[PDB]
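Only one structure is covered here, and it is reproduced in the block below.
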Amino acid sequence: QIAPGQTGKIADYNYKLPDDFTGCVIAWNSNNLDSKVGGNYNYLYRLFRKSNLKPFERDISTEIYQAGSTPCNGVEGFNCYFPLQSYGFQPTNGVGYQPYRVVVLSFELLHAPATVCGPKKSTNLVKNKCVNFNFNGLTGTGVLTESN
Amino acid sequence: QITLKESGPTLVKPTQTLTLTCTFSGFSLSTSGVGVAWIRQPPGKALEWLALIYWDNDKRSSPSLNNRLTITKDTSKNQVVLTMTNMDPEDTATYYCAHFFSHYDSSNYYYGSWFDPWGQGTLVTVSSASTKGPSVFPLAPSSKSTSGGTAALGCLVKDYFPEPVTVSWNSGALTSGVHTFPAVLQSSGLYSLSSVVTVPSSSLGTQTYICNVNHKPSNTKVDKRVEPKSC
Amino acid sequence: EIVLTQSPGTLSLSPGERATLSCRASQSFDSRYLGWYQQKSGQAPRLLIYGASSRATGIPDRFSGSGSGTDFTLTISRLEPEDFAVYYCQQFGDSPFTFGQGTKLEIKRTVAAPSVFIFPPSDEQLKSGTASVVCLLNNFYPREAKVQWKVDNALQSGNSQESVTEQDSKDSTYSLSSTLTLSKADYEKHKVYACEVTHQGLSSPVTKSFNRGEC
Amino acid sequence: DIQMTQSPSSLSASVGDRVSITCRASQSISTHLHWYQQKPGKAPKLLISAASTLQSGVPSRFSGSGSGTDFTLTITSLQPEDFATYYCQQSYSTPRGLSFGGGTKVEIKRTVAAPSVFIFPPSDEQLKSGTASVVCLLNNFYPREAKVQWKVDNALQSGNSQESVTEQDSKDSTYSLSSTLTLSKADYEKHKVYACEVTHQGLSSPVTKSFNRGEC
Amino acid sequence: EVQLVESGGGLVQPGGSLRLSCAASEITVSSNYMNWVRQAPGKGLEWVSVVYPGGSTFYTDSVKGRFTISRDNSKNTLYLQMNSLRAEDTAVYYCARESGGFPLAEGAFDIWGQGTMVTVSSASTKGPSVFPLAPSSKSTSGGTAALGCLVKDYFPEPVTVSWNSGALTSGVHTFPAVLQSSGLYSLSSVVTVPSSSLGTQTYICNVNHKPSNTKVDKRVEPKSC
């Protein structure tokens, strides 16, 4: 569900990605770390919401969801429920219900100067031969020798 | 290899608080999958798990006693502190601190979890009484001549608190037919045990017998001589 | 809660035969949550098997296990006298994590004829206001044996205590002590005190009696 | 693609009995399953949620248990209105993994009653239009298990038998069965004798019912 | 007063279009997980379509591309559009609520509708035919004889059978109708009566079919061999 053009509870009411998303996703299983012998109930997800979230929009509202015509005054009932639910992670749960750690990287390039990008690959230095050289973007052809 | 030793006051009056401390070496409370467990066992009855602490500060407690249970950790000095409040006289037991580790192999399959080495265990008795010296009574043999060349005699130790009492015979010189029954708790919160040694009938008078009682909490060292008595 | 029952309550064999134990769960949970531990006499329990299918480090291959659903079993093929102890089965399915009540492995031997010895309270005890008469059952197999205290041919009840010791490492027998405690008023208002014993190896119950006035 | 198998397919019990119904999955689904009760002529009703939590408005006599690939429902006292169909349904796989189970039906248990056998040959009015229907009827048998075979002029017949069965009646709780053969007049005139053989657990020996068209 | 009522069922020719309506009261269709589940006659349940409060919808494999689900806020209703139906679509449809109940039954169906019947067939709707099934020529046979009527070649369900204009209700067995290979329906209505009553009392068999408006009354009389 963490991909452009998807649908589902997570893709709609938990985390929505833009359709022109730049960057990408790295995810890996973390059962050996996020699992408890008695059941780990520390991770929540939103189950009830009126409408889908906009891309890159977070919602930490913890008001009681209204599922009927009667507006409750903050006390849960037959049609008033907490919109957050706890996961049932268990280390013996089958693959598909096991915890996974997910990171999404998004690259933004603005009119401002570019600042974040990869290391520059340098080669060795040789002297006393006519070569093509490139030092810090300055290119040329010639022989390099020791100076005073 | 790992070691885990218990410590703390073993004598606690009723309905105050009790605090035990476990010191562990050979492992630290920062490794993944490493936890520390506290368990108790009443004497003569089965074990009873009390609490569990994880490497990531996650805590688990018994649902019934969660009202009066607390566990804390000290990573730098490697100590685990367990605190109970409003102690009951029926909580007399022995307490153990144990390591906890689960098995995973590069694929997160969880080949079960277990309780790898535990602690020595410390005895906790909760009763309202004062330490007093034991009393020894010589249970002399009955006035029998031979009875097939076998008789027995000994000593009865009573009125001591708290446990334990060490009983020796001839300063440990004789070990054949020496039986020391486990101490029983009477209704008045008091203790009593027996030490019986079997001797040949012809050896009743040719050898004098001494029974030595040692009680560390009362600092008592008493030697009682036992000889046969006539009618 | 999840309740684990061990079968049988007490299992006694001779050194050399195969020992089978069973642990049944009240509910149904994963087979990987069930383990077995061993506890000796006056020593801390140690890990024996984990996951109901895996042996722990250094555990001899004689110990094996198999089970599923709500029932598990443990098997020992060639047992040595160093493994007569108590065994616990444990679960991790649901909090709280519970232990089995335990099953004691006892060394089996022949039936032994016990000896009954009477020890009246001494003068050192006959002056403090409380008297204790103790009669001893010695070298009796098995552990089961019934003792009854009587005063002036009247069966007392509820005013006596019993103690049983750990099984002898040299004869596989038992020692039992029966104590009866009374006061000065309760001691001098009667004449004869006795204890009567029934044992499996005893053809007829044997009563040992003593008179305080005579001796 | 998860499928559930519900056992038993049918269970026979009386008032005040304990009923255990199991259902099994081809894969572990944690506790994402609910037990429902549906009576004939009305929509299903949710009884047990998450396979262990009793729903509000449900009698306390019912209970649920189990885990992973096996789920169990236990009923202590079966009230006279507890006779219905029972279902267990999962919601494990998130996107479109909603699948349903087989189901178990519970009916009233009683003694064994011998069915009564009757026959109806096709009438002249029906034979006016070139169709013939031969009917064999069994009444008041319990339980519903039985077998019926057809004999056309002492020959085995199969593939042309239409059978209907009656639900348990409010006074006897037994079943009524009616089998029929539909044929053309050209094939009906060719043969002479017809018969239906019935074998039932309440019958020591199978009962025949035969008629000759030429005789009557 | 949470209430769910279905409407819009009926019989359609194969390959046509159809529309179902689910009216919900005391609950909001636009703010709740709504479901359509069809159950084949005599078979188990089968999820068909689901709609989220936010507008997302799902359909199953056998129905995707032909089934549509939509909502209406002014009328607080749910609309189900059927395009290119088939004979396998003939079932009873339930409008259901997902993830409800007092104890937070997530994904458990606690509210359903009364259901609506959807039939897909081209059986050329017509009237039933009624034939007698007279008792055999027997004197007493333990005081037991059986007679009845056989109803054949009608479409569609239901059909109402009565005996002696309501004077007889005891010992009557109305077998469930069976759909034959030619697409039509047939059944039998039998009754067991003592032999001695076969000669004096009169028997009247009435079969009524509403869609064909066919009312057939006849007499079942034993014949001689």
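Numbering of chain A is taken from Swiss-Prot, so the residues present carry the numbers 409-556, in order.
From the backbone N, Cα and C atoms, a Cβ is placed for every residue, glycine too.
Record features, source Swiss-Prot:
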- A:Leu452 to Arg: In strain: Delta/B.1.617.2, Epsilon/B.1.427/B.1.429, Kappa/B.1.617.1, Lambda/C.37, 19B/501Y, Omicron/BA.4, Omicron/BA.5, Omicron/BQ.1.1; Contributes to cellular immunity evasion and increases infectivity (VARIANT)
- A:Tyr453 to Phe: In strain: B.1.1.298 (VARIANT)
- A:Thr478 to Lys: In strain: Delta/B.1.617.2, Omicron/BA.1, Omicron/BA.2, Omicron/BA.2.12.1, Omicron/BA.2.75, Omicron/BA.4, Omicron/BA.5, Omicron/BQ.1.1, Omicron/XBB.1.5, Omicron/EG.5.1 (VARIANT)
- A:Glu484 to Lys: In strain: Beta/B.1.351, Eta/B.1.525, Theta/P.3, Iota/B.1.526, B.1.1.318, Gamma/P.1, Zeta/P.2 and Mu/B.1.621; May enhance affinity to human ACE2 receptor (VARIANT)
- A:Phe486 to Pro: In strain: Omicron/XBB.1.5, Omicron/EG.5.1 (VARIANT)
- A:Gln498 to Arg: In strain: Omicron/BA.1, Omicron/BA.2, Omicron/BA.2.12.1, Omicron/BA.2.75, Omicron/BA.4, Omicron/BA.5, Omicron/BQ.1.1, Omicron/XBB.1.5, Omicron/EG.5.1 (VARIANT)
- A:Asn501 to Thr: In strain: 19B/501T (VARIANT)
- A:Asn501 to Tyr: In strain: Alpha/B.1.1.7, Beta/B.1.351, Gamma/P.1, Theta/P.3, Mu/B.1.621, 19B/501Y, Omicron/BA.1, Omicron/BA.2, Omicron/BA.2.12.1, Omicron/BA.2.75, Omicron/BA.4, Omicron/BA.5, Omicron/BQ.1.1, Omicron/XBB.1.5, Omicron/EG.5.1; May enhance affinity to human ACE2 receptor (VARIANT)
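Features per Swiss-Prot, on structure.
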residue  : record           : DSSP (3 states)
A:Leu452 : variant position : strand
A:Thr478 : variant position : coil
A:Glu484 : variant position : coil
A:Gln498 : variant position : coil
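Here the variant positions are A:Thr478, A:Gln498, A:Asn501; the one with the fewest Cβ atoms within 10 Å of its Cβ is A:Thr478. By a Cβ separation below 8 angstroms, chain E lies close to these of the variant positions A:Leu452, A:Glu484, A:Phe486, A:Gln498, A:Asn501: A:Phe486. In sequence order, A:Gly476 are the residues near A:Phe486 (variant position), counting only same-chain partners six or more apart with C-beta under 8 A. A separation of roughly 27 Å, to the nearest angstrom, links the Cα atoms of A:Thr478 (variant position) and A:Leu452 (variant position). Note: the Cα of A:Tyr453 (variant position) and the Cα of A:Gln498 (variant position) are spaced 17 Å from each other.
Cβ contacts within 10 Å of A:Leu452 (variant position), excluding its own Cβ and spanning all protein chains shown: 14. Counting Cβ atoms from all protein chains shown, A:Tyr453 (variant position) has 14 others lying within 10 Å of its own Cβ.
When the Cα atoms are compared, A:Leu452 (variant position) and A:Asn501 (variant position) turn out to be 18 Å apart. In sequence order, the variant positions near chain D, meaning those of A:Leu452, A:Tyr453, A:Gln498, A:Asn501 whose CB lies under 8 Å from a CB of that chain, are A:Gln498, A:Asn501.
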